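Okay, structure first, notes after.
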Amino acid sequence: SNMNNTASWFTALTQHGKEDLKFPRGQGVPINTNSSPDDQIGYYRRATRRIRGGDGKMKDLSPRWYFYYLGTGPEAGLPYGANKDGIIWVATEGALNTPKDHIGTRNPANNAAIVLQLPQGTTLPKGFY
Amino acid sequence: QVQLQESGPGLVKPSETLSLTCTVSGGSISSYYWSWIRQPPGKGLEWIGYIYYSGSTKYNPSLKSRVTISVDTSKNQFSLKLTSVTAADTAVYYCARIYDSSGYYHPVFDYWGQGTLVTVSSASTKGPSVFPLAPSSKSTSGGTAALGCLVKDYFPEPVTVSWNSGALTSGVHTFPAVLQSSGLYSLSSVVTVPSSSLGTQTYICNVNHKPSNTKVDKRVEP
Amino acid sequence: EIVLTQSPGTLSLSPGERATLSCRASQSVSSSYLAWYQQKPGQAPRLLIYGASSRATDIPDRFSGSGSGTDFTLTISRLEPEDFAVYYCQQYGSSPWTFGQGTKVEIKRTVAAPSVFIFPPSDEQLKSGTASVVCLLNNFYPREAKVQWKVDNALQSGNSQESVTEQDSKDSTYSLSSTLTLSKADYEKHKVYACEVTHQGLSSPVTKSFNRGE
């Protein structure tokens, strides 16, 4: 409880298959008209959930991948491009490698999650919704 | 290769507007970020702002009320406008490209102009006098003689001095200018040369004070 | 804004030594938002390190950057005379981007006494009505030096100005000029013009002089 303003600004991408999220270079940053070209850079972080299965043993639900602007969120201190499990990096041409403190993260008590939209022509990877 | 060059007035009156242009050659403005950075004499660097080739800008908040950066792709230039200047704005102004060749988007300044000094002052331009510092028995240490040129009473900075149209560089010392109580600058440029060559090699100091359009070539003889 | 404080303000080290330059921030800039630039006299700065620890490709690996949060270091191994420069750190972890005030790295060398030269005013300048007398101390080390003017054995005070070059990038020496300014009338009232020089490389103070008109 008590998440504060630590949520992703966007809804998650759900992984229905067995391959990690990835995008072609230059692709994958969610659309956000309240941001500038230098802002268009960040990471998706895999969030796992467990539930009790019908047989009484714990079970994984499908992973969900949440976008955070560079320098914000749970991996705020992680450098762009660092190889870290559960983290994948995306940037649009025109991005700058600077932390996006001015955008930050979302307080769900004050703002709903922006439906995650990618520009027309983005390669959406297999098994992702 | 990519080259940058600042242009614009070297002397601006208080409360007026400073305007500079950066001209890019050997590459295009397009696809890059471009930036202005300044350095007051004897002090550190201050970032002014940047512009993306397609027009978006970001300025230093302490200067935002006074700064405009603009880009002209048709002429491969970008420009700086700084309003309401004071003596705190006297500085060498650099233009620079922002580009990270590693592909990781770091905002690093990978190519720079040579810098252009802007002095904010009410005083008028004054051209220098150029006098010889002639070699003699009192400027001779064995096989080595010293000679020079005294560049006196000019405003504002800078002056440039070369020797023999740039062919003579070894042993040259061009001193930092000093500000005299008159409010005018003076400097000397000296060079050491073999004593045996004094009657046979020619030594010319090439002095340029562009703010006054004063250009002088002075042969220095015993 | 984030303020970057560099320590020490000046460093003086022999070639082959390892130099450690400190840069400390007023707020955290995480681990990849810091650059170091090198600036030689009269030149634009040049990128050394970026991303706190990544080295520019044309820079040799004896330069390395480390640190995180607020505490950053530039290490220069095998210092060279051509490493004389002001080194600046710069952060882009916060807007506005800001630079430190620099650490100037001087290269130590053996003591070298100045060569001393003296120049009377030119006849051209004298025509106008003023006389500049110039004393030159050439290619010495260390920078500390004392230059006094005597005119017919009168010690001058307040009528000369000094200028010193930046350390030479090759031989690590300095040069210095002292200029004595007098009116034509005053200059023609006196005979002996002398420059007296005190420097560590000289066993005792020395003097170079001329007599007006000879």
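Start at 1 and count along the chain as shown; that gives each residue its number.
Structure method, as recorded: X-ray crystallography, 1.5 Å.
Every residue, even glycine, has its Cβ placed from backbone N, Cα and C.
According to Swiss-Prot, the protein has these features:
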- A:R49, A:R64, A:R106: RNA binding site (BINDING)
- A:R25 to E (Swiss-Prot position 68): No effect on RNA-binding (MUTAGEN)
- A:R49 to E (Swiss-Prot position 92): Complete loss of RNA-binding (MUTAGEN)
- A:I51 to A (Swiss-Prot position 94): Partial loss of RNA-binding (MUTAGEN)
- A:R64 to E (Swiss-Prot position 107): Complete loss of RNA-binding (MUTAGEN)
- A:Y66 to A (Swiss-Prot position 109): Significant decrease of RNA binding capacity (MUTAGEN)
- A:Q120 to A (Swiss-Prot position 163): Partial loss of RNA-binding (MUTAGEN)
- A:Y129 to A (Swiss-Prot position 172): Partial loss of RNA-binding (MUTAGEN)
- A:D20 to G (Swiss-Prot position 63): In strain: Delta/B.1.617.2 (VARIANT)
- A:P37 to R (Swiss-Prot position 80): In strain: Gamma/P.1 (VARIANT)
- A:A76 to S (Swiss-Prot position 119): In strain: Zeta/P.2 (VARIANT)
- A:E93 to D (Swiss-Prot position 136): In strain: Omicron/BQ.1.1 (VARIANT)
- A:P108 to S (Swiss-Prot position 151): In strain: Omicron/BA.4 (VARIANT)
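A:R64 (mutagenesis position) carries a strand DSSP state (E or B). Ranking the recorded positions A:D20, A:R25, A:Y66, A:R106 by the distance of their Cα atoms from the Cα of A:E93 (variant position) places A:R25 first. A 10 Å cutoff on Cβ-Cβ distances gives A:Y66 (mutagenesis position) a total of 20 other Cβ atoms nearby, all chains included. Cβ neighbour count for A:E93 (variant position): 11 (other Cβ atoms within 10 Å of its Cβ, all protein chains included).
Those residues noted as binding RNA (A:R49, A:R64, A:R106) have their most widely separated CA atoms at a distance of 20 Å.
Comparing Cβ neighbour counts within 10 Å across the recorded positions A:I51, A:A76, the minimum falls on A:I51.
Take the CB of A:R106 (RNA binding site) and look out to 10 A: across all protein chains shown you find 22 other CB atoms. Look at A:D20 (variant position): DSSP puts it in coil. Proximity to chain C (Cβ-Cβ under 8 A) holds for A:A76 out of the recorded positions A:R64, A:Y66, A:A76, A:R106, A:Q120.
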